[PDB]
Amino acid sequence: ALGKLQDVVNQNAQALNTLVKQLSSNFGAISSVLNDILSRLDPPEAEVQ
Amino acid sequence: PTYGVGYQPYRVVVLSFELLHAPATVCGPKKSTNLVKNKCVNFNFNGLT
Amino acid sequence: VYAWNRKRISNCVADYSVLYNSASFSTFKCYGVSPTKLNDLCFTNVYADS
Ligand SMILES: *[C@@H]1O[C@H](CO[C@@H]2O[C@@H](C)[C@@H](O)[C@@H](O)[C@@H]2O)[C@@H](O[C@@H]2O[C@H](CO)[C@@H](O[C@@H]3O[C@H](CO[C@H]4O[C@H](CO)[C@@H](O)[C@H](O)[C@@H]4O)[C@@H](O)[C@H](O[C@H]4O[C@H](CO)[C@@H](O)[C@H](O)[C@@H]4O[C@H]4O[C@H](CO)[C@@H](O)[C@H](O)[C@@H]4O)[C@@H]3O)[C@H](O)[C@H]2NC(C)=O)[C@H](O)[C@H]1NC(C)=O
């Protein structure tokens, strides 16, 4: 019966999950981690990624 | 020896660095410091900065 | 080139400063990594194909 409230909570949670999961996407870069790109690449090549 | 630059022999070495999840076994000449816990530090574990 | 030699490098430390400070190379192109960063990186394995 309380689903109406729980539904709301679920939705919010789902949204945040998606947001966090988007940090694991490369979006075309060699890596999805900024630290790996910065530690492996020179600034001219790192900025492109 | 009389060939042009486009036909003279060239020695080629291709270094393929593999960064898997396994323990690292090829490293640079970088010395490891002491392990500091319970503080905000700038750590570097096997290149993972 | 058809029987290109391959050597596996593992369990060692390499000072790559000597490698890229050398003037004896005409081609030195690194993809996915910078020559000046190798001294700070640790790799699981390296393959040298000559
Ligand atoms: C195995 O390794 C040995 C040692 O390698 C060295 O050490 C290792 C740890 C690593 O750091 C390596 O990168 C490093 O090289 C090899 O022996 C070395 O072989 C080198 C060449 O293969 C050689 O360097 C050359 O030496 C010649 C001759 O130098 C003598 O004469 C000059 C006067 O001309 C004197 O000042 C010297 O003191 C020597 O007495 C030299 O001419 C070469 O310089 C030319 O080439 C350079 C690029 O290689 C250029 O940067 C430089 O400006 C110069 O340019 C000339 O050439 C142009 C054409 O390319 C031309 O157009 C221009 O006008 C110039 O005239 C070069 O420096 C090392 O001396 C030698 N070391 C030892 C100890 O023997 C060995 O060959 C390796 N073995 C294998 C199988 O690979």
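We're sticking with Swiss-Prot numbering for chain A, so the shown stretch reads 944-992, in order.
Quick reminder: no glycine exception, Cβ is built from N, Cα and C everywhere.
The annotation that Swiss-Prot gives for the naturally occurring variant A:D950 to N reads: In strain: Delta/B.1.617.2, Mu/B.1.621. For the natural variant A:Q954 to H, the note given by Swiss-Prot reads: In strain: Omicron/BA.1, Omicron/BA.2, Omicron/BA.2.12.1, Omicron/BA.2.75, Omicron/BA.4, Omicron/BA.5, Omicron/BQ.1.1, Omicron/XBB.1.5, Omicron/EG.5.1. Listed in Swiss-Prot is the natural variant A:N969 to K, annotated as follows: In strain: Omicron/BA.1, Omicron/BA.2, Omicron/BA.2.12.1, Omicron/BA.2.75, Omicron/BA.4, Omicron/BA.5, Omicron/BQ.1.1, Omicron/XBB.1.5, Omicron/EG.5.1. For the natural variant A:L981 to F, the note given in Swiss-Prot is In strain: Omicron/BA.1. For the naturally occurring variant A:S982 to A, Swiss-Prot gives the following note: In strain: Alpha/B.1.1.7.
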List of residues, in chain order, with Cβ under 8 A from that of A:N969 (variant position) and at least 6 apart: A:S975
Residue with minimal Cβ packing [other Cβ atoms within 10 Å] among the variant positions A:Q954, A:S982: A:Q954
Short-range variant positions relative to chain B, from A:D950, A:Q954, A:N969, with Cβ separation under 8 Å: none
Secondary-structure category, per DSSP, in which A:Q954 (variant position) falls: helix
List of the variant positions A:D950, A:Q954, A:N969, A:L981, A:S982 facing chain C, defined by a Cβ pair under 8 Å: A:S982
Nonlocal residues around A:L981 (variant position), in sequence order (Cβ under 8 Å, 6 or more apart): A:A989
